[PDB]
Amino acid sequence: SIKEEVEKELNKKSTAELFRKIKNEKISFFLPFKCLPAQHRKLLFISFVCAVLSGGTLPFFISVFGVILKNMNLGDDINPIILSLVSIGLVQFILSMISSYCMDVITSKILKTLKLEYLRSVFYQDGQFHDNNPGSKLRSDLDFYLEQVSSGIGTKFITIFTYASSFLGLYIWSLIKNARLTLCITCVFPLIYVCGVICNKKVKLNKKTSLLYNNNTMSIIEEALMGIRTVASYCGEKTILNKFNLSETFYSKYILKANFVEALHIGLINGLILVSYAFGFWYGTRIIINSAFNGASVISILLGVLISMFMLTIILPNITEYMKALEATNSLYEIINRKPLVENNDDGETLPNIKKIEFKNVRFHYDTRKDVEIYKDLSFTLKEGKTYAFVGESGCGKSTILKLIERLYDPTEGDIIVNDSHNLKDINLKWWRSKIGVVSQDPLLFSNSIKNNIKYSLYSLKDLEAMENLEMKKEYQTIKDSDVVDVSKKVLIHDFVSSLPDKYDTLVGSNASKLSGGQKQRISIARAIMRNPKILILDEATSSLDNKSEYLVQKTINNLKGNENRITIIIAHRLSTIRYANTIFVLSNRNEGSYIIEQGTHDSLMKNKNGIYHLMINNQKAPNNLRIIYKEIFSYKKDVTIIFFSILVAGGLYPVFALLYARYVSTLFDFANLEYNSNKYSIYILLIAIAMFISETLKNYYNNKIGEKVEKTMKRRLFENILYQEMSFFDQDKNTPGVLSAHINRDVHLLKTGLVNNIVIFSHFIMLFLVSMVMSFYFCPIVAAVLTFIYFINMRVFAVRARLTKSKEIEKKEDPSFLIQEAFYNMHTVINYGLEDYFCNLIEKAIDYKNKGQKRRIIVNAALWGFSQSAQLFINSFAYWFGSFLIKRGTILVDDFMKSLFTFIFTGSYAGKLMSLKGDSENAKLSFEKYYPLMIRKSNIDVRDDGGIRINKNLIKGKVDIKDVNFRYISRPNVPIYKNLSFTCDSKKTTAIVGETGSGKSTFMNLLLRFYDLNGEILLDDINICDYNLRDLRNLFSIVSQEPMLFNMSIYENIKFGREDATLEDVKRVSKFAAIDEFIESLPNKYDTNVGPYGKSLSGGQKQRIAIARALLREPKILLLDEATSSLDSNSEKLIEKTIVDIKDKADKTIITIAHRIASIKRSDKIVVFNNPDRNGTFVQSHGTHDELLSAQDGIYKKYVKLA
Ligand SMILES: O[C@H](c1cc(C(F)(F)F)nc2c(C(F)(F)F)cccc12)[C@@H]1CCCCN1
């Protein structure tokens, strides 16, 4: 979107801001490297030194460059120095390779470790944290941090040192060779950084004010799209567009000012370099002539200084990423360093046996709703060898009971006394959980096999066997299956499993999906049984069973072992499950705390008294698409020629600088008549600078100008088309507001930052390409041919970075992903049993597949990166050798070679610099193809059409006649609504309507304003509605909806909505007649106050009276009311009813109403009611009563006089 882009642009703090931000909080730079062995702590030194060496390369190359040129011009050999490059290049390659390996063996390790540590903390959550940050969010966080640290810690941390070393070569070498020259050169760049700083603020100050005018448009759009119906009826299509257009302009002008300043500064940058070169050569020559020191030594200075100040452009970004990654990890660290509150030691002193588990006034609140206490006087005791039972709903608080028995929530005052001399906190957690069997509402298991799902609890038991006195992987095979076998016959799951083969050898689906729900419950129950359940707890277990499965489970559990000493619980909705019970506790808070209310059994309370249980058992018992765009563009003429000119200049004049540099180099080695040449060339360089500045500036500025004008003219057509569309269009599902605003706010901005930004680049690149390939071959065909062959085959067959990024992205997408996803669903079941079974299993399933792909990826990619760094050296050397080999045998001179070379090189480099500013085009070429039909679609109801009968307000009758209707919504053309409707309203005569609620009453008004065209036969004054030229038809009705809708504009306009030709005095008189101008007169900005969006700064009564006065202004002939006083407070409702009766006293308008206030209905001179006896539709029962037929026959009016 647009807002996100600008927020990203503005919320981009510098390195100084980050430095001051990290200064106070004191993040350790040792933070990412903490879990390292000392092995890696030494290994890291290798890549450190293997970096600094490779960055001490270029100073040598530069200190031999000038001597190559001197040795070449005046006829001598160059062979030794060539070797003194090539060997050096080789060592660079080696070092580069090595460094890669080191990173891709460090990072992964210190990555992987932290993963498990994070994961560990998730399995020591103290219950409440499962509610705080539940599940998937954490995965939406975790992986994010990985991509924020696996892309800011690798090679991009070390390269800077190389560059630093390179800096720390060049300048100081240039400093020892000479002093004054490089100072007089470098004096200028501070004046560049100054301009950059000064221009950034002038960008931002306009950028924000551009946003102050945007969001207003968004509000205008959405606020209008919700209020489509009132806008349609009241004819405010035009006034909105004025607001929209008046808002666009401020935005456009500000953003264009910003773009202008930006292009200006960029041009200045492309200008100053040339003045730098010129003054450099001039001053150097002058001090040579004053000397009587070589000239070649000058050449090696300049480039070096320049390239030095290139490195500062490219160092700084990488740093930020590292720092970014750094703070990211800090977050995760304080997540591992949390302090859960129910953490274990497996060391709490446990007892021999269980007796006297007592409770006293459980007082506990939810963590969020601290001001909502849950239980008040819950107290009881649970002695060994006793059964119990409970009944309730699924939100009363039994979840907290289960969490208390399980030690997940720790109540404040309620005690957990057990055995009368020990606390559950003194007692071990895991010994407590070892002897517990629970089966929740839904069964929850894992996806390996049935027997191993069962043996998980057994593993949890063997843990206690081996811990208090790595055997775990061995003893688990000691556990057998026959227990599961002879208990599987008891739960009657032998036929389903015997049917298909592979009884338990089969692997069951995700969360054991292949079983039925009841069968998964059978297996969960068998698990609970096999784990020595000292207590069995069901949590709405039978809430989703048919009768047979529940009864079989009941027979299974009622006579189950350990009945001498256990606490069996059976919770459910139906009560027959507790037809037998030794004790039943029931509670309620009948609103700040519950407590036990009743006790008893089934028979001794079903027919004993009229308590709660008795009441419950008694009651319940393509081409042209874009050619359109190109047409709209080339209609512009003044701003196409100028971009064309500046393109030609900036393209076909930069290569000239290459040969100009060459012609200076040659004459720099001829001591005679050297001054005149120096002048004659330096001046030309100045002129080139002057031209390039202007050309680039105007290029960028008019580019942005054109894009802006296109967007402005585009949104207008789209919005002005979509506004007038019909209503059934909006009735569709996929015709949503949000999608449409998204189109308007995204696709067009892509259309600017897409097409027009990409076409210019292609034009400029192609121009430079053609001029160079036409220029070089004229001087030296052989060299240019071979060079083009080399770069072609290199970049299109040995494309190193492309293949590298392919490897990175195809690897970044990535079965531990299956297990890790499976875990966070069955969090409950791992808390039931098994914490470190998977802590170690995931490590294995990761490392088994890590290394084999790791070796191939690293051994392939490190060499690619190494060769990527050490190519241009070899190319330049090969070029010089081939050149001299031709020169000495005398086939081509030196100057043609020099010229062709420099042209080719500088143009290639600059085109590489320039291509990295493109934008997205495919998505923009696709969006247009998507939303083009909407800005052309035919509405089928257009007010703009003026072909029909004209009507004048002076001669309106107000008679209506209807015969029959069978209407069917488009949401469901399967069940009709209206059937055989017919009635009348003669003239200035009330007609009150009352029907069954939801009987389609408030759809009839849609038929009148043609919101839904059409079986059905209307007659207004004995002509059908469809030939009245509806432009006028919506200027004499008026509506008072169930809810009004106020717009962000002030009162004076909303009340003037529709009719601008409305003086303030009309507003005053119609307000006093509306009985409203008493609160408004007593406030500043009387007819000027700005309400909020949707009038959220207002009441209901004032809103309604305003909505009514907005209708009264037109003096509409046929008023249409519908239920305007539903649920208002006393005084406003009173004033409103007063105004209604005041209006209805005057029989000057044919009023229609829908109300249920019999005191006002009786005055109605007509009654017509709509019944819906059976679900077929609606039709009339009574007619022509008008209070003369009070209760004479069976109907609904008799009801609405006695019922109502
Ligand atoms: O063309 C220049 C360039 C320089 C140098 C350096 F001077 F460091 F050896 N190496 C470049 C490389 C290289 F592969 F690192 F050699 C590729 C492309 C451009 C390079 C860059 C790219 C934009 C124009 C000025 N800096």
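Here, residue 1 is simply the first one shown, and the rest follow in order.
Quick reminder: no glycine exception, Cβ is built from N, Cα and C everywhere.
Every protein chain considered, the tally of other Cβ atoms within 10 Å of the Cβ of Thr400 (ATP 1 binding site) stands at 18. Under DSSP, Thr400 (ATP 1 binding site) is assigned to a helix (H, G or I) in the three-state scheme. The ATP 1 binding site feature in Swiss-Prot is assigned to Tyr366, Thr368, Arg369, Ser394, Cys396, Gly397, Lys398, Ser399, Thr400, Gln441, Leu1098, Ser1099, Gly1101, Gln1102.
Here Swiss-Prot flags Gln441 as Mg(2+) 1 binding site. Under the three-state DSSP scheme, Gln441 (Mg(2+) 1 binding site) falls in the coil class. Taking Cβ-Cβ distances under 8 Å and a sequence separation of 6 or more, the neighbours of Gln441 (Mg(2+) 1 binding site) in its chain are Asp539, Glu540, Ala541, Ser543, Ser544.
Residue environment of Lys514 (ATP 2 binding site) contains 14 other Cβ atoms, counted within 10 Å of its Cβ in all protein chains. In three-state terms derived from DSSP, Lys514 (ATP 2 binding site) belongs to neither a helical nor a strand segment and is classed as coil. Annotation source Swiss-Prot lists ATP 2 binding site at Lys514, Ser516, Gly518, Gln519, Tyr969, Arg972, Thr997, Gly998, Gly1000, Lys1001, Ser1002, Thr1003, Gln1042, citing experimental evidence.
According to Swiss-Prot, the Mg(2+) 2 binding site annotation covers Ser1002, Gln1042. For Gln1042 (ATP 2 binding site), applying a Cβ distance below 8 Å and a minimum sequence separation of six or more within one chain yields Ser1002, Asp1122, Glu1123, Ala1124, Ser1126.
Using a 10 Å Cβ-Cβ cutoff, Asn73 (mutagenesis position) registers 17 neighbours. For the mutagenesis result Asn73 to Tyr (Swiss-Prot position 86), the note given in Swiss-Prot is Decreases ATPase activity.
Around the Cβ of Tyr171 (mutagenesis position), the same chain contributes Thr182, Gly304, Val305, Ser308, each under 8 angstroms and 6 or more positions distant in sequence. According to Swiss-Prot, the mutagenesis experiment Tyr171 to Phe (Swiss-Prot position 184) carries this note: Increases ATPase activity.
Sequence-distant contacts (6 or more apart, same chain, Cβ under 8 Å) of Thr186 (mutagenesis position) comprise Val305, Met309. Experimental mutagenesis at this site is recorded by Swiss-Prot as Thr186 to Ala (Swiss-Prot position 199), annotated: Increases ATPase activity.
Secondary structure from DSSP puts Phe310 (mutagenesis position) in a helix. Around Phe310 (mutagenesis position), a 10 Å sphere centred on its CB holds 14 further CB atoms from the protein chains shown. For the mutagenesis of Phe310 to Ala (Swiss-Prot position 331), Swiss-Prot gives this note: Results in less ATPase activity when stimulated with mefloquine or halofantrine, indicating the role of the residue in mefloquine and halofantrine binding. The structure shown keeps the original residue.
According to Swiss-Prot, the experimentally introduced change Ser868 to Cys (Swiss-Prot position 1034) is described as follows: Decreases ATPase activity. Residue environment of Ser868 (mutagenesis position) contains 13 other Cβ atoms, counted within 10 Å of its Cβ in all protein chains.
Experimental mutagenesis is annotated in Swiss-Prot for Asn876 to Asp (Swiss-Prot position 1042), with the remark: Decreases ATPase activity. Mapped onto three states, the DSSP output places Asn876 (mutagenesis position) in helix.
Secondary structure at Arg369 (ATP 1 binding site), as computed by DSSP, is coil. Spatially, by CA atoms, the recorded positions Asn73, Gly518, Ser868, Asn876, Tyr969 include one closest to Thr400 (ATP 1 binding site), and that is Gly518.
In space, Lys514 is the closest of the binding-site residues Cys396, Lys398, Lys514 to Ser868 (mutagenesis position), judged by Cα positions.
Nearest Cα neighbour of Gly518 (ATP 2 binding site) among the listed recorded positions (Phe310, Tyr366, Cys396, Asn876): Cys396. Distance noted between the C-alpha atoms of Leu1098 (ATP 1 binding site) and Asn876 (mutagenesis position) is 77 Å. A separation of roughly 38 Å, to the nearest angstrom, links the Cα atoms of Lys514 (ATP 2 binding site) and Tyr366 (ATP 1 binding site). Among the residues the record lists as binding ATP 1, namely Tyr366, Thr368, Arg369, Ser394, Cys396, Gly397, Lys398, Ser399, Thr400, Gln441, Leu1098, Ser1099, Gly1101, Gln1102, the two farthest apart have Cα atoms separated by 51 Å. One thing to note is that 48 residues go unmodelled from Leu1014 to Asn1015, and the Cα atoms at each side are 7 Å apart. With respect to Cβ neighbours within 10 Å, the recorded positions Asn876, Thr997, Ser1002 differ, and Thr997 shows the lowest count.
Note: the Cα of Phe310 (mutagenesis position) and the Cα of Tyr366 (ATP 1 binding site) are spaced 60 Å from each other.
In this structure, the binding-site residues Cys396, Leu1098 were compared by how many other Cβ atoms lie within 10 Å of their Cβ, and the smallest count belongs to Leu1098. Geometry remark: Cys396 (ATP 1 binding site) versus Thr997 (ATP 2 binding site), CA distance 34 Å.
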